[PDB]
Amino acid sequence: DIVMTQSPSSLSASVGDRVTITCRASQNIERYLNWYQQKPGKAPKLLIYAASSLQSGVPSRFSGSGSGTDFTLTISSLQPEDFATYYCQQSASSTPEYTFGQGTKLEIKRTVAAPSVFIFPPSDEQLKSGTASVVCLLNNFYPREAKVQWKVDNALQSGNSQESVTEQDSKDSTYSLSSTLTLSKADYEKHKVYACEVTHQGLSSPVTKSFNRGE
Amino acid sequence: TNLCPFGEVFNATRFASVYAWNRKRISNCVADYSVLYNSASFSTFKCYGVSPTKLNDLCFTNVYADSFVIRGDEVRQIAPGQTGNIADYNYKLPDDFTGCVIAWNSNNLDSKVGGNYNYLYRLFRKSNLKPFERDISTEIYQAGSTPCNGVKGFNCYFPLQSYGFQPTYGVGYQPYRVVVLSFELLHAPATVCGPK
Amino acid sequence: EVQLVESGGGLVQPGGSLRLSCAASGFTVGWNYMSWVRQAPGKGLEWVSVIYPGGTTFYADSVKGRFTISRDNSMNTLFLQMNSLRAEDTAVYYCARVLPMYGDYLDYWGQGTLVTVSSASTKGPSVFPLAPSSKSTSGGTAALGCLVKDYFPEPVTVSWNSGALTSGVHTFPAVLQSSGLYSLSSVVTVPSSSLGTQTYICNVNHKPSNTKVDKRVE
């Protein structure tokens, strides 16, 4: 089985930059190499076939080159919509023996953006099910590195919260984060003030959003 | 002592493209297969039914010599029960095939700097070929719902493609010449025999 | 226009079977090279199977003897019949049209269908509102949303106002809780003024459980 190794595994660059991804074949595959782009949750899109042939409808800033065992995919001027994972694929044998590279994830680098922070106390409908979920939302920030600290009234909480991060928005290259603190209704009723404290590079000092149980 | 014209087939200057594979019939001749089986020229010599030697001791109603060029990558498709672009849309052997598939690398002869575009193969066909069928259709292949009216474009593709052999290719992508000998046996008296 | 739409994915127990469908529109499947490719969650693309226009089929070593590819011409649909499914087969499955002109390359892909191989049971989600508050006023901006809790398996689809509201919408990736069930949140930021004029409804859909929920927020 032909092994395709892509480099680098991950890569970050700014808008307008020239970006190069390399892909290397375990054996000679001539020019039977294709390049696909996959954006999160969407269908993979063919970018390049036959090593250097640009597929119909693909912007001209995408270029393919290489032959034998070494191939490169070039984006001449990086665009925010170009954030995605790029895969090389070999089709050397006349009998189908397709193999993919492990893919390279390309993210867009941009200026720092501080998150906007919101907090949602548990629904009154969820409390009739015996559970309380408190949500804290960090919207449209960069870089992705943020820290969410749940404080159930200056008592730092641990082990009862999960967080989820969206993938880079393909127009402003920002992230968004969801933190969910879940308790029994009983444990929820044992405390007063619920706060999420957000620390992020774009913030002079941590921003806390809080509420009190029962208004 | 009318010996069969195996030299006209094996030592020919140009070979046919696989989609238009060449067939020459061999009749009323004395066949010396020794010239071919004890030959160090061939990389592939698979015989089915018969044995490669045993061969100058037999007789047959007719002998068919089919010649073409493929890439060595595809030589294993010239065999019964095989599937693939060549076996499906270019040259198909039957399941009861008795004969020999003989193949050899022809890079000195069929590769050209910048590519040899005289050897073609069929990539598109609606259905598989039957054994020993030959299709020389050139009609645009309709891959979509809209007809093509002899025009190429999206979902309308020329059914043949050039191999484009270059001398620098790896051995898997290099041209191999293939001769398939089929030994037809009939009611009718045998017309081709070995020196036996 | 050209389209490939996958369907039939869902929850399947280990050792079970499942048939995936791929409805095509532009091209006619009978005359085309077609392929099934899969992608395990968080990992890379892995070729599964391919069928030629003449009917000859080819399978990756991971799935031979267990997967079979077929097609219906009058339905213009490609099929992948999977038997003896294992945990490693959990993946998104894409169909794609294959062109053989310079090797085989996949020029049109569907958006895929998720197949989860697990010994758990299907569970529909609970949909709770994340109501706009004074706590949720960023200047002149108000955030509101829906919490889609305690479902299995993935995925759920969340739209807003039956698809009419798409700007400022963030549907976060699901996270696997302690329980073993999934939870998700879908938020949207809007001008605070809008809160008085427009109505905000999250449409949650979980087809593994035949669950459809329309929840108004505030």
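Throughout, chain B uses Swiss-Prot numbering, with the displayed residues spanning 333-528 in order.
Per the header of the entry, the method used was X-ray crystallography, 2.7 Å.
Cβ atoms are placed via backbone N, Cα and C, with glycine included.
Recorded in Swiss-Prot as a natural variant, B:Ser373 to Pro carries the remark: In strain: Omicron/BA.1, Omicron/BA.2, Omicron/BA.2.12.1, Omicron/BA.2.75, Omicron/BA.4, Omicron/BA.5, Omicron/BQ.1.1, Omicron/XBB.1.5, Omicron/EG.5.1. Swiss-Prot gives this note for the natural variant B:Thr376 to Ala: In strain: Omicron/BA.2, Omicron/BA.2.12.1, Omicron/BA.4, Omicron/BA.5, Omicron/BQ.1.1, Omicron/XBB.1.5, Omicron/EG.5.1. Looking at Swiss-Prot, you'll find the natural variant B:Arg408 to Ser noted as follows: In strain: Omicron/BA.2, Omicron/BA.2.12.1, Omicron/BA.2.75, Omicron/BA.4, Omicron/BA.5, Omicron/BQ.1.1, Omicron/XBB.1.5, Omicron/EG.5.1. For B:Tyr453 to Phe, Swiss-Prot lists a mutagenesis experiment annotated as follows: Decreased HLA binding to NF9 epitope. Increased binding affinity to human ACE2. Swiss-Prot documents B:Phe486 to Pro as a naturally occurring variant and attaches the note In strain: Omicron/XBB.1.5, Omicron/EG.5.1.
Everything Swiss-Prot records as a feature, shown here on the structure.
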residue  : record               : DSSP class
B:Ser373 : variant position     : coil
B:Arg408 : variant position     : helix
B:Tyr453 : mutagenesis position : strand
B:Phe486 : variant position     : coil
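Taking the Cα atom of each, B:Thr376 (variant position) and B:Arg408 (variant position) are about 9 angstrom apart. Put simply, of the recorded positions B:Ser373, B:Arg408, B:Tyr453, the one whose Cα is nearest the Cα of B:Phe486 (variant position) is B:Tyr453. Among the listed variant positions, namely B:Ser373, B:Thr376, the Cβ with the most fellow Cβ atoms inside 10 Å is that of B:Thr376. Counting other C-beta atoms within 10 Å of each candidate's C-beta, the recorded positions B:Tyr453, B:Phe486 are led by B:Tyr453. Between the alpha carbons (Cα) of B:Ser373 (variant position) and B:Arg408 (variant position) lies a span of roughly 18 Å. Reported as a whole number, the C-alpha separation between B:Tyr453 (mutagenesis position) and B:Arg408 (variant position) equals 16 Å. The 10 Å shell around the Cβ of B:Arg408 (variant position) contains 17 further Cβ atoms across the protein chains shown.
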